[PDB]
Amino acid sequence: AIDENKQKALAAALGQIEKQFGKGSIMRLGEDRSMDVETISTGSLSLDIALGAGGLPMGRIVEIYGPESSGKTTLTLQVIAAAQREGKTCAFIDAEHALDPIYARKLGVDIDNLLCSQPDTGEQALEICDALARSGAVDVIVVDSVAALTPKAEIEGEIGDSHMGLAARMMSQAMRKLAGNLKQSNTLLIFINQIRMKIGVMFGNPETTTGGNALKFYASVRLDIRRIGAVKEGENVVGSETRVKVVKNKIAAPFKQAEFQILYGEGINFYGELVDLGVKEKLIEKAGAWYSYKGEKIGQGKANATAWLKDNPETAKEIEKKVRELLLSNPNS
Amino acid sequence: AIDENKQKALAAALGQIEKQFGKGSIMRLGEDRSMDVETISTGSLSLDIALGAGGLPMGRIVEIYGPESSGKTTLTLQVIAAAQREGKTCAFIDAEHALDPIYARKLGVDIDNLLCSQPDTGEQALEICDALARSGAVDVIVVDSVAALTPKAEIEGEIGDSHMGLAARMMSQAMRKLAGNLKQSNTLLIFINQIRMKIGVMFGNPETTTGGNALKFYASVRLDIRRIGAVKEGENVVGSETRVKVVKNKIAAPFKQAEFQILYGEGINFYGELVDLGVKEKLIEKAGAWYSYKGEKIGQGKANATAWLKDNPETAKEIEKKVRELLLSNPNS
Amino acid sequence: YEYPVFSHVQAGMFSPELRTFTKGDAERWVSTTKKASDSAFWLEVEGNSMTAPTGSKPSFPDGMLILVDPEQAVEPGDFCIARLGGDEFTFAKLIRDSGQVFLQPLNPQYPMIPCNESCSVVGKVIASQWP
DNA sequence: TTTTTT
Ligand SMILES: Nc1ncnc2c1ncn2[C@@H]1O[C@H](COP(=O)(O)OP(=O)(O)OP(O)(O)=S)[C@@H](O)[C@H]1O
Ligand SMILES: Nc1ncnc2c1ncn2[C@@H]1O[C@H](COP(=O)(O)OP(=O)(O)OP(O)(O)=S)[C@@H](O)[C@H]1O
Ligand SMILES: [Mg+2]
Ligand SMILES: [Mg+2]
């Protein structure tokens, strides 16, 4: 009786809403394929495992922050290169004006197909990001150094003028205007942030990000990257040991962390990640300081085992396939 | 003499008003069954206790706000799942464009029946909510992050353009147009809000919510939800310790607090809430770290007690009925 | 130097504070020799939970004004104003014992306040004046 | 109405 009337009224109101706003304006979440979460590789297998879904989600906002030389730009460029290897077009908004195209080419980024912008003001940078997202022809956008997103009024004024909450207001408005566009065009916007000092922190580090509080609410994934050591080939420092913490995750469980090596000129050491992950998944036998695979001793020390894995592509593919099958909780294909 | 004339005049005026506006236009407050307060479970028993009347009221406006990853969406989806278990029809207005359908399914939400809309503009969102309320076939509507309710003018504008109070005026008009419709159709509209910083607040609350001042007045219940700790299974963080403070209540006493755990992939830990409420209500004995029910030692620590109460459905239901009888100030008919 | 006087702070309960204070608020201004920042303000104590036993100083009995400077970092062993959940405030001394933050009172009769992640330090208590 | 910053 009343249930049939309710179903009729629901159908009529739904049809009215589709007529007023569009075919996809409202529908059941079960049949909504635009709400499916799709992810792309971050260039680090340990990070893809720590992210739960297998990478950074498409159509969302991602924040990567950390101290100086912690690896933010390198990790972001590895994400860009991995996306470009899958035929995607990417853009890099270099607000800090400190992007080296030769290093990006060294990390594997196709420099010729990478859209780069060095904006004068933060409003211009966010307008360029909005235009690229609305176009739908750009899959990954990176805004280097959110802290460098300077308001036009701040640029026009002299040093010493107080612009109270101007950047925070601008970033809040940008988040408002960009969340829907990014979701509509399935464009991944990665904001790189710097770390700033903070008063009264009872728990955790006495640190804060720049640009205000809106990016905390709007980011689907927030990554805390830090340099936890050095990689040495004898006496030369050839890389850095980096830890990435997933302080926020909207597509999987948060607070997982990843450890990998950023080797200068090469980027994230994928093969070192393979060594460590095969060791942890009992695929590679760890006998003190000696590493072995299926009985065959592959070498001693992490560096020599990584060199061996470079030397033998087939066992590398086998270990990678087994680790990806065993550890990735959301396989797509 | 004088009183009879007054009664005659009042009866004539009442009849005139009913003829002009309708049968239920005016009547005594005591014989108005439409004005009775009807509540639905929030998915958290401690929150049902804190709200006084046993849950969020039907036909009202509810605001939930807090910091990032405080559990606003999870609490909302637990409310939606609890309502859907009772056969109600729910709608999710995802203005943030950051809803995971799979995680919503994991929280118990009937995804195939959850109406989902990702509006382009804030006016479109509020008009969809108004149409759903006027339909009378949707029981619960949630607007995720009214901070993302961007006015059409602001969306069509540029980054950095000033729209003073435009979202606030739009939310004020939405409240004015929606309060009566929600009351008439007995639809619960839940607004999720993000937290911004007040500049210049030397002491007191340093935070506001987005959207202006109208939501503060029109909300019957306002919930301040925060993450107060972590739930760890030794090393992995498997959940969060959550506090909810009822900062506004039009249906019971405010400023009561609710503590519960949000487990990732499960939602609100109902069994842990049952354990704590039984311990408080002298039903479960706690000797240091030992939990015991009627002499039988059920486990050591909160997690073991929760697991034991999960493994014994009969005693769980018994404790749940006892707690619902005892603690509920306003047990629903 | 003279600073605004803003409401009261419960010493040992984390009591809610309903009302928001700007520099333009408050009709009470109290002067002292302490050279604090321009965000410093006075808080008057209602509560005896931070009254030290006689013979041990410092002590903060009910009614005395405490100067709070949010621009000075609070280290363990110092006196501070702590905010819980954005709305609740307390006046206790801060110690970071065993890696978990605690607010302990100067009165043994009152318990130590555990701090969660929703707790932050409003400022450092740097002066004391009777009204 | 809007929003931190070192
Ligand atoms: N052109 C380069 N050649 C070799 N090593 C480099 C080069 N550029 C950066 N590195 C190193 O790569 C590591 C990470 O560099 P980045 O990705 O620039 O770090 P970052 O997080 O961007 O820090 P910033 O931007 O300088 S504050 C550091 O150890 C750098 O020394
Ligand atoms: N898909 C998911 N899988 C596992 N954990 C999740 C997932 N989505 C959210 N969580 C966690 O669940 C907790 C509550 O998350 P939410 O309900 O989204 O809170 P929230 O207030 O909506 O935060 P926002 O919307 O990002 S500001 C957090 O600890 C999240 O990290
Ligand atoms: Mg950089
Ligand atoms: Mg959410």
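Here chain A follows Swiss-Prot for its numbers: 2-334, in order, are the residues you see.
The header says electron microscopy, 2.8 Å.
Here the Cβ of each residue, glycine as well, is placed from N, Cα and C on the backbone.
Taken verbatim from Swiss-Prot:
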BINDING   A:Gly67, A:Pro68, A:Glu69, A:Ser70, A:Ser71, A:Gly72, A:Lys73, A:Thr74  ATP binding site
MUTAGEN   A:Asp277 to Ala  10-fold increased survival following 3000 Gy ionizing radiation
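Here the features listed in Swiss-Prot are painted onto the structure.
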{"residue": "A:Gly67", "record": "ATP binding site", "Cβ within 10 Å": "24"}
{"residue": "A:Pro68", "record": "ATP binding site", "Cβ within 10 Å": "15"}
{"residue": "A:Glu69", "record": "ATP binding site", "Cβ within 10 Å": "8"}
{"residue": "A:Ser70", "record": "ATP binding site", "Cβ within 10 Å": "11"}
{"residue": "A:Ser71", "record": "ATP binding site", "Cβ within 10 Å": "23"}
{"residue": "A:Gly72", "record": "ATP binding site", "Cβ within 10 Å": "26"}
{"residue": "A:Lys73", "record": "ATP binding site", "Cβ within 10 Å": "24"}
{"residue": "A:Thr74", "record": "ATP binding site", "Cβ within 10 Å": "23"}
{"residue": "A:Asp277", "record": "mutagenesis position", "Cβ within 10 Å": "23"}
Fill in: Nearest-integer angstrom distance between the alpha carbons (Cα) of A:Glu69 (ATP binding site) and A:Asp277 (mutagenesis position)
26
Practice prompt. In whole Å, note down how far the CA of A:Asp277 (mutagenesis position) lies from the CA of A:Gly67 (ATP binding site).
Written response: 24
Fill in: Sequence-ordered recorded positions from A:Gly67, A:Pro68, A:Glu69, A:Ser71, A:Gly72, A:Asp277 with Cβ under 6 Å of an atom of ligand 3
none
Response to the item:
Expressed in Å to no decimal places, the gap between the Cα atoms of A:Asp277 (mutagenesis position) and A:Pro68 (ATP binding site) is 25
Worksheet item: When DSSP states are folded down to helix, strand and coil, where does A:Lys73 (ATP binding site) land?
Response: helix
Worksheet item: Under a threshold of 6 Å between Cβ and any atom of ligand 1, which of the recorded positions A:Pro68, A:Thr74, A:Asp277 are retained?
Response: A:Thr74
Worksheet item: DSSP on A:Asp277 (mutagenesis position), three-state: which is it?
Response: helix
Response to the item:
In the three-state DSSP scheme, A:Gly67 (ATP binding site) belongs to coil
